Amino acid sequence: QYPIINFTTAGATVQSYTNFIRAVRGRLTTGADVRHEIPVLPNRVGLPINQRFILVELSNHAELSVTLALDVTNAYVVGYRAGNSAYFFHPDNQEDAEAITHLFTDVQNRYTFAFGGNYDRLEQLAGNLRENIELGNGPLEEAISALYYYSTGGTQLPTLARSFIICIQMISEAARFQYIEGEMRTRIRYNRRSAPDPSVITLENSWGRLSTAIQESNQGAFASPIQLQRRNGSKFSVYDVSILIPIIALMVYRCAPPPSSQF
Ligand SMILES: Nc1nc2nc(C(=O)N[C@@H](Cc3ccc(F)cc3)C(=O)O)cnc2c(=O)[nH]1
Ligand SMILES: Nc1nc2nc(C(=O)N[C@@H](Cc3ccc(F)cc3)C(=O)O)cnc2c(=O)[nH]1
């Protein structure tokens, strides 16, 4: 039922990763909602369950596969399937709890983790912050294997959490931000793994706020500036949507678009 996008870390190139992220974005957004040239994800309100999720099937050089489930309203990774078992993060609300019952329905073993899937919880379990977790094709290759082997006891909980953190950033954050996609393209081009710098971290942390600021803006102008960081950690202020057009690829729905002013 739900659309499937395939990606493999096996012989991954800049182009194959670019095709993948483009395909993910294409299945996340409908084209119905574009504001200041930036697409908005489907509104959760009144969204039919048959349109709620996309599936991301990740394969690796080790000949293993896992399937991530993403909520189309926010690109949130809600859980995964590896062979005969499926695992879901502790849902944040009753609606999201009902929604996940529609995923991986023919799987033999269904588990819901007792922990939620936000970075804060995952970093706690990993024993490391995002700033110290390396990203790139190698980390993703290893993450796929780690998710695959969880059900058989091969993967410790910290490794599982770290592996989720890798997948979320390389798929969902890359889908959300052209800038983050670019940072991952660079790592793939040179086959060099590295932890995300402050520019990546602050963008991830600010996605909700940026989405709201753009959507609530007066003709693109922010009421309140948003502070982001450069690669070197120095602060710069965002006052307007204009500067974000090359940076943010999609937004979470925050409010209705205002009517146009006419002469
Ligand atoms: N499973 C999963 N988890 C995710 N978690 C995050 C995430 O934790 N974002 C943070 C961003 C943030 C961080 C700090 C703040 F002060 C405000 C926002 C949050 O919402 O608290 C963001 N995205 C995802 C995701 O796509 N899938
Ligand atoms: N399907 C699903 N979605 C979830 N979404 C969030 C979450 O933080 N949602 C935010 C939107 C958001 C989503 C991701 C971000 F990186 C930032 C903001 C909200 O409710 O305003 C948090 N948890 C979940 C979850 O457990 N399942």
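To match Swiss-Prot, the residue numbers of chain A are left as they are there, and the shown ones run 40-302.
Per deposition record, X-ray crystallography, 1.6 Å.
Note: Cβ is positioned from N, Cα and C throughout, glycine not excepted.
Taken from Swiss-Prot, the feature active site applies to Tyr115 (among others). Neighbour density for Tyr115 (active site): within 10 A of its CB lie 17 other CB atoms from the protein chains shown.
The active site annotation in Swiss-Prot covers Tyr158 (among others) and is backed by similarity to another entry. Classification of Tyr158 (active site) by DSSP places it within a helix.
Secondary structure at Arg215 (active site), as computed by DSSP, is helix. Among the features that Swiss-Prot reports, active site is placed at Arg215 (among others).
Summarising the annotation, Swiss-Prot assigns AMP binding site to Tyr115, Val116, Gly156, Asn157, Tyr158 and lists experimental evidence as the type of evidence. For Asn157 (AMP binding site), no same-chain residue lying six or more positions away in sequence has a CB closer than 8 A to its CB.
In sequence order, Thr112, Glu134, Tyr292 are the residues of the chain that are 6 or more apart from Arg83 (mutagenesis position) and have a CB within less than 8 Å of its CB. According to Swiss-Prot, the mutagenesis experiment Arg83 to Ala carries the following note: No effect on the toxic activity but suppresses the vascular leak syndrome.
Taking Cβ-Cβ distances under 8 Å and a sequence gap of 6 or more within the same chain, the neighbours of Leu109 (mutagenesis position) are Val63, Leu67, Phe92, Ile93, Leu94, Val95, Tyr115, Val116, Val117, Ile210, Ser211. Quoted from Swiss-Prot for the published mutagenesis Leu109 to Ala or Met: No effect on the toxic activity or the vascular leak syndrome.
Recorded in Swiss-Prot as a mutagenesis result, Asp110 to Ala, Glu or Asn carries the remark: Suppresses the toxic activity. Taking a C-beta cut-off of under 8 angstroms and a sequence separation of 6 or more, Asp110 (mutagenesis position) has the following same-chain neighbours: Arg91, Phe92, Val117, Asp135, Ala138. A strand conformation is recorded for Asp110 (mutagenesis position) in the three-state DSSP classification.
Spatially close to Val111 (mutagenesis position) yet at least six residues away along the chain are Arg66, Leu67, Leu80, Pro81, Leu86, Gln90, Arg91, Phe92, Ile93, judged by Cβ distances under 8 angstroms. Here Swiss-Prot notes a mutagenesis experiment, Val111 to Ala or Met, with the remark: No effect on the toxic activity or the vascular leak syndrome.
A C-beta separation below 8 Å, combined with a sequence spacing of at least six in one chain, links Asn132 (mutagenesis position) to none of the other residues. Quoted from Swiss-Prot, the note on the mutagenesis of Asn132 to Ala is: No effect on the toxic activity but Suppresses the vascular leak syndrome.
Across the residues annotated as binding AMP (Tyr115, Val116, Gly156, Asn157, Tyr158), the widest Cα-Cα separation comes to 11 Å. Within the set of recorded positions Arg83, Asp110, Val111, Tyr115, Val116, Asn132, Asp110, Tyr115 have a CB atom less than 6 Å from some atom of ligand 2.
Checked against ligand 1, the recorded positions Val111, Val116, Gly156, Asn157, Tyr158 give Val116, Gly156, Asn157, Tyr158 as the ones with a Cβ under 6 Å from it, listed in sequence order. When the Cα atoms are compared, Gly156 (AMP binding site) and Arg215 (active site) turn out to be 17 Å apart.
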